[PDB]
Amino acid sequence: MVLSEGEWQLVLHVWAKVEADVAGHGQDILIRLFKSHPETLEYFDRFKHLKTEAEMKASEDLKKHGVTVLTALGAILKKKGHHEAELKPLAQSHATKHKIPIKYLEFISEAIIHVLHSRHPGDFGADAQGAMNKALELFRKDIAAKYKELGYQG
Ligand code: HEM
């Protein structure tokens with residue numbers, strides 16, 4: 001929906017923690033996604049040979065993709081909602097090439113929140129959680145708009 005300026009400030013303050021260790025966050029987020037929602041792994045021809053968490057933790061290539069994911073998300077979040085320019089290519093690849101259902105963006109949003117609780121206990125309270133959830137919900141809703149514009153049902 002629309003975040004307050006206060007809420008965006010909180011979102012970006014938590015993001016600065018992500019930016020201090022991008023690869024470790026990105027690795028944790030993709031592995032959490034694959035553990036909580038294994039169906040999502042099946043969509044990655046690149047990774048689906050990885051069978052266990054331990055195997056996933058040992059893939060440098062998974063870590064690299066985690067950086068790529070978070071770099072993109074970060075650019076989006078820094079736009080504080082004014083992210084049309086960022087969402088157009090992302091929606092195009094994800095709807096038309098990777099063919100990812102929108103529901104999976106809910107799953108990755110859940111993984112992000114989980115990893116923030118795991119990595120930043122004592123520094124990720126109800127206020128920050130609420131703000132980040134709003135930002136991720138806006139992102140998902142706006143990607144779903146872009147899927148529809150491409151002619152899909154996400
Ligand atoms: C925060 C949410 C996400 C962001 C920011 C994101 C971002 C990216 C970026 C930047 C790329 C590389 C460029 C491109 O192809 O667009 C990518 C590739 C990809 N994404 Fe995502 N992604 C997200 C969620 C998801 C989810 C939830 C899935 C599947 C369940 C998914 C599946 C893929 C696949 C399959 C590729 C190609 C990977 C490869 O073979 O190299 N993405 N994503």
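These residue numbers are counts, starting from 1, taken along the chain as shown.
Each Cβ is built from the backbone N, Cα and C atoms, and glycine gets one as well.
Same-chain residues at least 6 positions away in sequence with a Cβ under 8 Å from that of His65 (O2 binding site) are, in sequence order, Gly26, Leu30, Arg46, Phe47. As annotated by Swiss-Prot, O2 binding site applies to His65.
What Swiss-Prot records for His65 is nitrite binding site.
DSSP assigns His94 (heme b binding site) to a helix. Just so you know, the Cβ of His94 (heme b binding site) picks up 22 other Cβ atoms within 10 Å once every protein chain is counted. Annotation comment: Swiss-Prot describes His94 as heme b binding site, evidence class experimental evidence.
For the natural variant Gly122 to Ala, Swiss-Prot gives this note: In metmyoglobin. The structure shown keeps the original residue. The local packing around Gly122 (variant position), expressed as other Cβ atoms within 10 Å of its Cβ over all shown chains, amounts to 5.
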Give me the Cα-Cα distance between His94 (heme b binding site) and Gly122 (variant position), rounded to a whole Å.
35
